[PDB]
Amino acid sequence: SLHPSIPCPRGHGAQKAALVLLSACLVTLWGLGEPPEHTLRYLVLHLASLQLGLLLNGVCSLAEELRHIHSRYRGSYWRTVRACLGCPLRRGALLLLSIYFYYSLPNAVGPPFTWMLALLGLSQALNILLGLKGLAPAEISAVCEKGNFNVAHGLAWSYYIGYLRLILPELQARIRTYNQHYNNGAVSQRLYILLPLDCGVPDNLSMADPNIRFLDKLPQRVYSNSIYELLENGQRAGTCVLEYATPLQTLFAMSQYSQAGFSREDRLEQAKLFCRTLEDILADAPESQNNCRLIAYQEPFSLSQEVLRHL
Amino acid sequence: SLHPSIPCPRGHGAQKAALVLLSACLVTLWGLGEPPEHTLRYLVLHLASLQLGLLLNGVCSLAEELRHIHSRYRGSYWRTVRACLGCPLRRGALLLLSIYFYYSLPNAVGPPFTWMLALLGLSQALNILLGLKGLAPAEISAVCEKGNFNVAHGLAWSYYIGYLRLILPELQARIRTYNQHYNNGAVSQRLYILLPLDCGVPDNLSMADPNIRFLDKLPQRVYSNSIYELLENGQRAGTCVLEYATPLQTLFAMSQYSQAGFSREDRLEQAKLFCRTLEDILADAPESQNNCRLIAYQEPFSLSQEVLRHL
Amino acid sequence: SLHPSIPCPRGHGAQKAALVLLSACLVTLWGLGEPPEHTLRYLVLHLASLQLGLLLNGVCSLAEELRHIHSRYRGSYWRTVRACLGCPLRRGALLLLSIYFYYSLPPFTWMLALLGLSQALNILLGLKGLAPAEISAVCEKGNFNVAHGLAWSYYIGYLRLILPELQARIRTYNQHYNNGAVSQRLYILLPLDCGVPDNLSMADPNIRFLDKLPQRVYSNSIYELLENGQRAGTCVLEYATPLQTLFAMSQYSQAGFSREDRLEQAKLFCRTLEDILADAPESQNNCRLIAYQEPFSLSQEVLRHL
Amino acid sequence: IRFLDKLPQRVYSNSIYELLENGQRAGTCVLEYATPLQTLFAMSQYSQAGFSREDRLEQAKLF
Ligand SMILES: CCn1nc(C)cc1C(=O)Nc1nc2cc(C(N)=O)cc(OC)c2n1C/C=C/Cn1c(NC(=O)c2cc(C)nn2CC)nc2cc(C(N)=O)cc(OCCCN3CCOCC3)c21
Ligand SMILES: CC1(C)C(=O)N(Cc2c(F)cccc2Cl)c2cc(C(=O)NCc3c(F)cc(F)cc3F)ccc21
Ligand SMILES: CC1(C)C(=O)N(Cc2c(F)cccc2Cl)c2cc(C(=O)NCc3c(F)cc(F)cc3F)ccc21
């Protein structure tokens, strides 16, 4: 909620839509007057073949994993099987049930037992080769976000453990010490971090806008925290410790290089993510509680307009 | 592995037994050769009955849970509903499938929908009033240990955060300083925490065994650690910084009191759980890098033998 | 009674719901009007199926627990059987009664095999999941909650050791000081969110540290209770350190202890501290608890408690 | 005379003083005591200086 464009955490609208659809199907089934028993022999058997599809896709997925076992799966075969087939004991019954359900269930439409394995494997291999059963980008982001496999989440936490977690416990003492020597505006006790969404980070801050000008270097294992003041038509409307977010600077440099495999669109994906991750780490943080605030924006307006409203 | 009587975390032998039972049931069902359509329909209707009974039980629970909305569930109806009925959308789908597969599919063994609902309500009411369907202590212990629902977990983590994490770093420096000055054997550089599983903590450590004798208290927020010299057949084989585990004494005192409702069997279970939790925490702790060594013993033997063998 | 948001001990509204459902069931059975022998037979067979399912689940649990026998059951198979199957005699009698009714009332073993397969499926997948409300109810009834242990250890280790001499030390300081006077009660602060700063000034500038109470050694602090810039009260403020421990527990990932878990355990810690200190011999109006949560003026609440 | 601000800056620190007349500012400047005038004073305190009060005032006039 820091910015109109920062993504929201994934809601349950998707499953809520499945409940919408599931009502329609049950109404349709009783609406068509189809024999209820024949309905059950198809939902289970069709899902039985679908669950048998993962076994064949698992073996194809497994054959490559057997060469990483000394390095990736700490030399254990159980981890190798667990990574490709999920929980073994959970999937062990579903395979036996799929075998038993198919081995005996009468089927108005459906191959016999030996004909089942013939057709099922061919589709599994064809999908692998053609990539037809690929991952949609919308669900690639959803799985990565839920699994926290994002370069942004790594940068945000490193930015916290390395830098913010170390200075903030002693920034209040350092700011209180600084204010005890100077008397005017007022130096805010909250650290300020600029978050240009498009990863546009100049090397210095005084080049960003003339309204923000350098004042002094806050006294300090050496942390050069540059305090700045704001200009509101020739008057200091506020002074605060405003700095850039180094990870957002490196994120821009990440996309430029040709060996990073980091697309221009991907940079915007992990630039908005870094702000939200840094929003919620500080919210629960003990040191960064009522001690820091973030300035997130996107230049299409002046920067100094946003800084003042946060003071 | 501190003592043979400290339990290991619950494994997945229950799932293995479930797999064995499923295989045996499948083999028996195939051997007897009953019509598979009957098998499938009966199994589906049984699952439907179980799900609907769970729904009615959850409704009975939610009836009292309506008065807890403002306090225990932060005043939102949907959180209360999820707490009573589990996953809202998943349970909705399962119950809709149960409703369809009962109101449409036939059932030789099973009432009509209204009379089935009456019977199910009666059974749920009886199971709630008489508590006939209840959790055996094994499931309760398993759920508590998986979800960390134990007083021992709290005592162990409090012991780590409050006391151990604030002395283990400086204890090595204190021991080195005390060894540099007093050249009168040698002092071990690790604190040897005692964990009496019987929860018998006397005021004097020398009264546990005459061989353990109070030699000195190590010089120093005010932590007083007493080092004890160890007599092997009347000869001092050495010395080490030794002390009891206060949370075990507090556990015994809790057991004595009449408001804890914390019996001797429960006291022993939580004592062993606390010892295991402390072992795990100290093993994974970054501060305790070979800085402390737990000595868990149960009186069935001289403590001097065990402490020396660890020295 | 401690605070509006503190969860009350679980009441018997569930039994009210059970009575309502029982009345509705009796009314509808009377209305439909079917031979009651068939209803009784179906009910008894349903109970027998439930008992057989419990037997299968207990057998699986026992197959799990057989390897814990030398640490959880003193090497006695009887304790393992009782743990996995409830009360031994009662459960055995129930099982034989259910099996006898199963054999008596009008496939015989095929039904049992199907029931066993269904039980195995429920064990593996987990459709017979434990609702979080019922988990909390069982934990509170049996007192397996972390907050229970934390509060009881806080009582045995810290509160019970200093309350009997706190009033004497306060009186000594009262002779040492003169006109205001410090109250003879300990005011333990219990922030529900468990966010405790190191010093009260950071939490609230309206509260000023005054002095340390005279003195294992125990150090306590007396705080100025400023109001409108004037001194309005003096009482001993001391954060409940177990709440700080709970926050640190929720911080680390090895605790398996979520944020809502921390909040609920904070509420239970406050409520069971109320229960301990309500009837304790060492609590004779020399200790008063403060519980609040910022949606704030702590000093206003403390003065209201004075 | 009240301390108002420190002039921005080897390393030196100077103060600007709010010259108040009738409770209102009449002017501003940078005031700075002569630090030797302390050293001449702290000689007179010490018995090793051989530098008495009559000499302290007499010399501080020359300085
Ligand atoms: C069992 C009590 N309890 N249950 C819960 C839940 C919370 C507390 C609790 O907090 N009690 C507490 N709070 C105090 C505050 C002050 C003060 N003036 O501030 C002084 C006190 O008395 C000295 C305080 N006490 C009592 C003694 C406390 C700490 N302590 C412990 N703790 C445990 O064993 C234990 C058991 C469980 C379970 N969890 N823990 C860890 C918390 N072992 C010790 C052994 C030695 C020794 N052999 O030398 C010296 C100790 O004290 C020096 C530390 C002083 N520090 C402590 C905190 O920070 C500020 C001051 C020891
Ligand atoms: C949901 C519904 C009605 C449906 O739409 N189909 C698609 C479909 C066919 F597959 C086959 C014919 C018609 C339709 Cl119409 C389906 C299939 C089954 C089934 O049992 N398939 C066995 C099976 C295969 F047919 C091919 C294979 F490679 C493996 C395999 F294991 C059950 C229910 C359905
Ligand atoms: C696995 C098998 C054969 C089995 O063992 N039972 C237990 C049982 C009874 F519950 C009821 C009668 C006989 C048996 Cl024998 C069962 C039940 C159904 C079923 O559809 N039950 C609906 C249903 C009821 F019948 C009564 C009720 F109060 C609620 C309710 F929701 C299907 C298959 C089985």
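The numbering of chain D matches Swiss-Prot: 219-227, 238-291, in order.
Each residue, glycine too, has its Cβ placed from N, Cα and C.
Taken straight from Swiss-Prot:
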MUTAGEN   D:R238 to A  Abolished cGAMP-binding. Abolished ability to induce autophagy
MUTAGEN   D:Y240 to S  Strong decrease in c-di-GMP-binding
MUTAGEN   D:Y240 to A  Abolished cGAMP-binding
MUTAGEN   D:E260 to A  Strong decrease in c-di-GMP and cGAMP-binding
MUTAGEN   D:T263 to A  Strong decrease in c-di-GMP-binding
MUTAGEN   D:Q266 to I  Renders the enzyme sensitive to 5,6-dimethylxanthenone 4-acetic acid (DMXAA) drug, leading to activation of the STING1 pathway; when associated with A-162
MUTAGEN   D:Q273 to A  Abolished translocation from the endoplasmic reticulum in response to cGAMP-binding. Reduced phosphorylation by TBK1
MUTAGEN   D:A277 to Q  Abolished translocation from the endoplasmic reticulum in response to cGAMP-binding. Reduced phosphorylation by TBK1
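The closest partner of D:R238 (mutagenesis position) among the mutagenesis positions, by CA position, is D:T263; the full candidate set was D:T263, D:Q266, D:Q273. DSSP assigns D:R238 (mutagenesis position) to coil, not to a helix or a strand. Each of the mutagenesis positions D:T263, D:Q273 was scored by how many other Cβ atoms lie within 10 Å of its Cβ, and the smallest score goes to D:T263. According to its DSSP assignment, D:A277 (mutagenesis position) is coil. Looking at D:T263 (mutagenesis position) and D:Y240 (mutagenesis position), their Cα atoms lie 14 Å from each other. D:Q266 (mutagenesis position) sits 14 Å from D:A277 (mutagenesis position), taking the CA atoms of both as reference points.
With a 10 A radius on its CB, D:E260 (mutagenesis position) counts 10 other CB atoms from all the protein chains. Taking CA atoms as the reference points, D:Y240 (mutagenesis position) and D:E260 (mutagenesis position) are 12 Å apart.
Cβ packing within 10 Å was compared across the mutagenesis positions D:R238, D:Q266, D:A277, and the lowest neighbour count falls to D:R238. Of all the Cβ atoms in the protein chains shown, 7 others lie within 10 Å of the Cβ of D:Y240 (mutagenesis position). D:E260 (mutagenesis position) is 23 Å away from D:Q273 (mutagenesis position) when you measure Cα to Cα.
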